[PDB]
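**Student:** Right, I'll just put the structure down here and ask away after.
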Amino acid sequence: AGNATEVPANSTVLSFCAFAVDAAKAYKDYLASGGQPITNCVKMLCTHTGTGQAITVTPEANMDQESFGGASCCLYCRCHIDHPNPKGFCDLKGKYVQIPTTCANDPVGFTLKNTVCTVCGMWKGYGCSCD
Amino acid sequence: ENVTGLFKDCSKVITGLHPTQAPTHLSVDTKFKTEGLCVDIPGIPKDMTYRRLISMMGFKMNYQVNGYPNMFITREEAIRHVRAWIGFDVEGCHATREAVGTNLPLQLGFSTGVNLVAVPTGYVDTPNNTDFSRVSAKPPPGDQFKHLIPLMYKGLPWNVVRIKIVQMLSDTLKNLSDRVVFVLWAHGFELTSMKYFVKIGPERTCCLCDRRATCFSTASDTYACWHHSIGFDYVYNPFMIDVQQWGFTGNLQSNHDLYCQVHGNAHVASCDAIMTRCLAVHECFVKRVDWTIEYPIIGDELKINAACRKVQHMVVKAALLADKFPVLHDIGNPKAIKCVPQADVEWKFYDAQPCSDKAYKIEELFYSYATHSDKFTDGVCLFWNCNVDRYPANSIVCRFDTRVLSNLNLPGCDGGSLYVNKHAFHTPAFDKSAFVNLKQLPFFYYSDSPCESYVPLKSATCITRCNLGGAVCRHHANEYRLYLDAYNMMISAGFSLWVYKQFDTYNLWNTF
RNA sequence: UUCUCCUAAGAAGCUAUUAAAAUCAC
RNA sequence: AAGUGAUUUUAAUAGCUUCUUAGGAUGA
Ligand SMILES: [Ca+2]
Ligand SMILES: [Ca+2]
Ligand SMILES: [Zn+2]
Ligand SMILES: [Zn+2]
Ligand SMILES: [Zn+2]
Ligand SMILES: [Zn+2]
Ligand SMILES: [Zn+2]
């Protein structure tokens, strides 16, 4: 009884960021030890012709991004632990995220290490042209 | 099967979730999934109020990372940390209303005999963050676990029973070892129930100290050893062994009672934790003294062993030089180490089994009373640290009294206890029926060393020509007091000397 | 008549999926 | 109304091998 929501490939990296004091730094280091990054993420069938921003309520990406399901990428909403930012709310859960396809094999590692630029509205560094 | 029962949504809501606010792909309902990739439809919006209990059952700690020390250890490094075994059994309830298909821990019990009774809580999934709140439970249907029915009403919130644990481990394991090795049987629902009080991470060090860090604290993000862990929530990096993967078939109560018969309310949450390590202790230590595995020094290890060797070198020489025994038997010494080399008796080594040497012609023999009641009739048999059920009528026994509890004497199987002092001796239960043929030993000191030339001591227990006279010499007063210190320290350590019926302390006097 | 290949049929097996039946641990 | 798994048996289905049968065509 109960709908299942996890595949056995992640069963050994979610059960290791679950028990961890800081599961951000404890997942950066999991990849370095030859492990494989988190899969089974949500991938949206957008049109690849949209204003590519980090977080938006509707799938909007360029020809080189790929809009994912926001929650799917927040590692914390993916191993069901507490979010570290004040008040404990996820800035992703509920809003589509668009990852550069250069790294779209493991978005869950992208959002953990990159950062959204405030006024440029895009992924700081991967399009943040703040010259 | 392509799935797992881990984080399996346990709600009773029919439909799935929106593309966003969906953890994985298998969780987006069939209204959105089209051609292996989800699509957004503005016809239906995302949710704003909902809660979906999450089943944290089926954790797999088979990871490995370059710094992170692993939990599950294998016997040979579980047998080296035997001072830090804590049985662990958690008995749990179910989920009933608007949530079905999951267990969640209710009563926890460790081998310290400590039932803690948490409240049924579980990680629900608000549309913003994975919460941690009460969920309505239902005691397990049946009768063998009937005691769980009136217990679902008298619990504690977790953050008040996460600190009862660390204030309980850090009382037992405070002065035995520097880690915790949960000796758990199922391995199943005992990792669903460690998500709530265990963190892990790279091996860090006690703040304010230098021992290994084995506690955490979400208030002041800082670690501690067992000593400086006052008011600390989580255990740090606990190791844990799984006992039924050592190859046991059948439930616990019928896999334990094959050996021990004094562990008994076998379905509560803490007598199923004492059976969980009384069965790990037994079939890991019961039948050998590995010798090869040294142990760290907790305290008094040198002095207790030195006092034991002194008193053993003492009493056997006294008995031999008193009763003029022609031959002396020996049982249970691994090598051939003659305790009194300056003797006339023939040291026939009736060892239990040959141990790594044949240089001294040690014999192989096992001792039982009904078998060897009339085999040894000549001389005296030295049963130093022997484990026989009953001792013969001519012997010098030193048996460890297993009813004394200390940081050395860990609890063991079948009433017997594990005395881990530089080695692991599994002495069986200390019963009075074993000493029906013997008596206790009086305190005394006898030496043939000539007297040489401060508080005057007058005690008839000391046997020296100087104290026989009016004035006691300073070449025997300090010897008497040091021997008294050794004797009392050993007796407090827990050994118990026994001697044959005809032992007369006066027979030593006429030797002078 | 022989060889190869193709189409179909029948057989047995392998692995994959679905359903129920039983057992064990929890 | 529906506790968690693990391995078992059969049935239903798909994929593939071999064997047999029939058909077609090539070549001697
Ligand atoms: Ca269990
Ligand atoms: Ca139990
Ligand atoms: Zn999140
Ligand atoms: Zn910018
Ligand atoms: Zn410390
Ligand atoms: Zn027992
Ligand atoms: Zn003297």
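Chain B is numbered as in Swiss-Prot; the shown residues are, in order, 5927-6379, 6390-6448.
Header entry for method reads electron microscopy, 3.1 Å.
Every residue, even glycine, has its Cβ placed from backbone N, Cα and C.
In case it helps, Swiss-Prot gives these features for our protein:
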- B:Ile5967 to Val: In strain: Omicron/BA.1, Omicron/BA.2, Omicron/BA.2.12.1, Omicron/BA.2.75, Omicron/BA.4, Omicron/BA.5, Omicron/BQ.1.1, Omicron/XBB.1.5, Omicron/EG.5.1 (VARIANT)
- B:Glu6017, B:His6193, B:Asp6198: Mg(2+) 2 binding site (BINDING)
- B:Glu6116: active site (ACT_SITE)
- B:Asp6198: active site (ACT_SITE)
- B:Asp6256, B:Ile6257, B:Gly6258, B:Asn6259, B:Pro6260, B:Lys6261, B:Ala6262: S-adenosyl-L-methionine binding site (BINDING)
**Student:** If you take the centroid of the Cβ atoms of B:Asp6256, B:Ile6257, B:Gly6258, B:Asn6259, B:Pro6260, B:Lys6261, B:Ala6262, the listed S-adenosyl-L-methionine site, which other residues of that chain have their Cβ within 8 Å of it?
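**Tutor:** These residues sit around the S-adenosyl-L-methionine site: B:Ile6263, B:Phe6275, B:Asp6277, B:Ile6288.
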**Student:** Give me the CA-CA distance between B:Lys6261 (S-adenosyl-L-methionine binding site) and B:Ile5967 (variant position), in Å, as a whole number.
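**Tutor:** Roughly 82 Å, rounded to the nearest whole number.
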**Student:** Filter the candidate list B:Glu6116, B:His6193, B:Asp6198, B:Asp6256, B:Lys6261 of recorded positions, keeping only entries whose CB is under 6 Å from an atom of ligand 3.
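**Tutor:** Listed by sequence, the hits amount to none.
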**Student:** Could you measure between B:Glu6116 (active site) and B:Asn6259 (S-adenosyl-L-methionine binding site) for me? Cα positions, answer in whole angstrom.
**Tutor:** 42
**Student:** B:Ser6379 and B:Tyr6390 flank 10 unmodelled residues; Cα separation in Å?
**Tutor:** 13
**Student:** Measure from the CA atom of B:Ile5967 (variant position) to the CA atom of B:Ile6257 (S-adenosyl-L-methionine binding site) and give the result in Å, rounded to a whole number.
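**Tutor:** It is 85 Å, counting Cα to Cα.
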**Student:** Using Cα coordinates, what distance in whole Å links B:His6193 (Mg(2+) 2 binding site) and B:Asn6259 (S-adenosyl-L-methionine binding site)?
**Tutor:** 41
**Student:** If you count, for each of the recorded positions B:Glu6017, B:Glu6116, B:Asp6198, B:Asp6256, the other Cβ atoms lying within 10 Å of its Cβ, which residue has the minimum?
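**Tutor:** Minimum Cβ neighbour count within 10 Å, taken over the recorded positions B:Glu6017, B:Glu6116, B:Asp6198, B:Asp6256, occurs at B:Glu6116.
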**Student:** Scan B:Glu6116, B:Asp6198, B:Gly6258, B:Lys6261, B:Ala6262 for recorded positions whose C-beta lands under 6 Å from an atom of ligand 1 and note them, or write none.
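**Tutor:** The qualifying recorded positions are B:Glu6116.
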**Student:** Whole-number Å distance between the CA of B:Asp6256 (S-adenosyl-L-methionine binding site) and the CA of B:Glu6017 (Mg(2+) 2 binding site)?
**Tutor:** 50
**Student:** Centre the Cβ atoms of B:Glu6017, B:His6193, B:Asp6198, go out 8 Å, and tell me which other residues of that chain have a Cβ in range of the Mg(2+) 2 site.
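**Tutor:** Going along the sequence, the neighbours come out as B:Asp6015, B:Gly6035, B:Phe6071, B:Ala6192, B:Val6194, B:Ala6195, B:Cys6197.
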**Student:** Relative to the Cβ position of B:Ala6262 (S-adenosyl-L-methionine binding site), how many further Cβ atoms are located within 10 Å?
**Tutor:** 16
**Student:** If you draw a 10 Å sphere around the Cβ of B:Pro6260 (S-adenosyl-L-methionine binding site), how many other Cβ atoms fall inside it, taking every protein chain shown into account?
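**Tutor:** 17, counting other Cβ atoms within 10 Å of B:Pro6260 (S-adenosyl-L-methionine binding site).
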**Student:** Of the recorded positions B:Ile5967, B:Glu6017, B:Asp6198, B:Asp6256, B:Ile6257, B:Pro6260, which ones put their CB under 6 Å from ligand 2?
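**Tutor:** Cβ < 6 Å from ligand 2, in sequence order: B:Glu6017, B:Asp6198.
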**Student:** Just the number: how many Å between the Cα atoms of B:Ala6262 (S-adenosyl-L-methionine binding site) and B:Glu6017 (Mg(2+) 2 binding site)?
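**Tutor:** Computed Cα spacing between B:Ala6262 (S-adenosyl-L-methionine binding site) and B:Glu6017 (Mg(2+) 2 binding site) is 51 Å.
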**Student:** Please name which of the recorded positions listed here, B:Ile5967, B:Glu6017, B:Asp6198, is nearest in space to B:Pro6260 (S-adenosyl-L-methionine binding site), Cα against Cα.
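**Tutor:** Ranked by Cα distance from B:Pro6260 (S-adenosyl-L-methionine binding site), first place goes to B:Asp6198.
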